[PDB]
Amino acid sequence: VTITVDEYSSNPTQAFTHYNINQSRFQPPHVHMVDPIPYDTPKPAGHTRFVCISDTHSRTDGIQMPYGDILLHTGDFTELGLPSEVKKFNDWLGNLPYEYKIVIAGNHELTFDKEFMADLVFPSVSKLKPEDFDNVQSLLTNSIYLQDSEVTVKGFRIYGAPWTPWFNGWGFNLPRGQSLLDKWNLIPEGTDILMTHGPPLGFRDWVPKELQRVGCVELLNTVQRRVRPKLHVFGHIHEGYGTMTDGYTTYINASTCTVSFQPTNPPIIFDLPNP
Ligand SMILES: Nc1nc2c(ncn2[C@@H]2O[C@H](COP(=O)(O)O)[C@@H](O)[C@H]2O)c(=O)[nH]1
Ligand SMILES: [Cl-]
Ligand SMILES: [Mn+2]
Ligand SMILES: [Mn+2]
Ligand SMILES: [Mn+2]
Ligand SMILES: [Mn+2]
Ligand SMILES: [Mn+2]
Ligand SMILES: [Mn+2]
Ligand SMILES: [Mn+2]
Ligand SMILES: [Mn+2]
């Protein structure tokens, strides 16, 4: 399968309406919300319990973390990517019991976006000397950090990438269309769990303030038509916290912070059978 840039790529709200009219793409019975399960739900054998969080924004003190096996964090774990914020987050991760912790960056991780930093010439971030941030990802010693890259853990193929449709030119912002498709084309076919910082079109990507869908159309087409992972986890659009399915893939918007940056959305648990 070859994905090409969608006719409606630049206009996600119009894309949403288009595919609903022609294909019922975002409608029942196949597309619907999936209710969360409580933390005392027994995990069946030969399954892995994924604990999904995102957009913690350095507000980790006091998050109540559930029993599980593997933590997935889909980015915006800092406010500015300051090395001290990365260290604090890593310290928090080290105290969590999970066997594996998998992390991607989001748009707030400015210091991880080397093109953003190279172009810088942002009062707090501009003060940083090259030696201050040449090792930011190495500060994440208690995690497996993914960036257009993958890991196989317990047989699960997990791929992660930070890029989102351009909003304000912060970290890992790219124009809609081919620029983003070039990144999604890197996701391998047999990926089981896809982590992106932001949503695909139509799944937990509604922004009430603008009355617009903002998910990536190229990401949606990649997920549904080419890759077909069992789980696509992301955040970015804090308001979209919650879970949907399309009948095959489960989409989890794991945003821990609300749109007002309050870390009150509970971590989402999700069980998958081991490959
Ligand atoms: N309209 C619009 N709002 C966005 C976009 N990206 C992020 N936001 C808004 O900014 C909030 C915070 O995003 P963040 O700064 O943590 O990346 C989101 O919950 C959402 O309300 C976008 O592409 N378009
Ligand atoms: Cl939605
Ligand atoms: Mn219900
Ligand atoms: Mn965020
Ligand atoms: Mn083991
Ligand atoms: Mn250094
Ligand atoms: Mn596949
Ligand atoms: Mn597979
Ligand atoms: Mn598989
Ligand atoms: Mn974000």
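Chain A is numbered as in Swiss-Prot, which gives 11-131, 138-291 for the residues shown.
This entry, so its header tells us, was determined using X-ray crystallography, 1.3 Å.
Just so you know, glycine gets a Cβ as well, placed from its N, Cα and C.
Straight from Swiss-Prot, the features:
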- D65 to A: Loss of phosphodiesterase activity (MUTAGEN)
- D65, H67, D86, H254: Mn(2+) 1 binding site (BINDING)
- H67 to A or R: Loss of phosphodiesterase activity. Disrupts metal cofactor binding (MUTAGEN)
- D86 to A: Loss of phosphodiesterase activity (MUTAGEN)
- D86, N117, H213: Mn(2+) 2 binding site (BINDING)
- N117 to A: Loss of phosphodiesterase activity (MUTAGEN)
- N117, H118, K225, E226, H254, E255: GMP binding site (BINDING)
- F183 to A: Decreased affinity for manganese. Decreased inhibition by AMP and GMP (MUTAGEN)
Those binding-site residues of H118, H213, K225, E226, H254, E255 having Cα within 10 angstroms of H67 (mutagenesis position): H118
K225 (GMP binding site), number of other Cβ atoms within 10 Å: 7
C-alpha spacing of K225 (GMP binding site) relative to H254 (Mn(2+) 1 binding site), in angstrom: 12
Recorded positions close to ligand 10 - of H67, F183, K225, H254, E255, only those whose C-beta is under 6 Å away: none
Proximal residue to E226 (GMP binding site) among recorded positions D65, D86, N117, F183, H213 (C-alpha distance): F183
Output field, Mn(2+) 1 shell: CB within 8 Å of site CB centroid, site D65, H67, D86, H254 dropped: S64, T66, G85, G116, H118, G251, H252, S271, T272, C273, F277
Recorded positions compared (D65, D86, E255) - the one with the fewest other Cβ atoms within 10 Å: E255
Largest tally of Cβ atoms lying within 10 Å of a Cβ, found at which of the recorded positions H67, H118, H213, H254: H213
When distances run from the Cα of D86 (mutagenesis position) to each of the binding-site residues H118, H213, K225, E255, the nearest one: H118
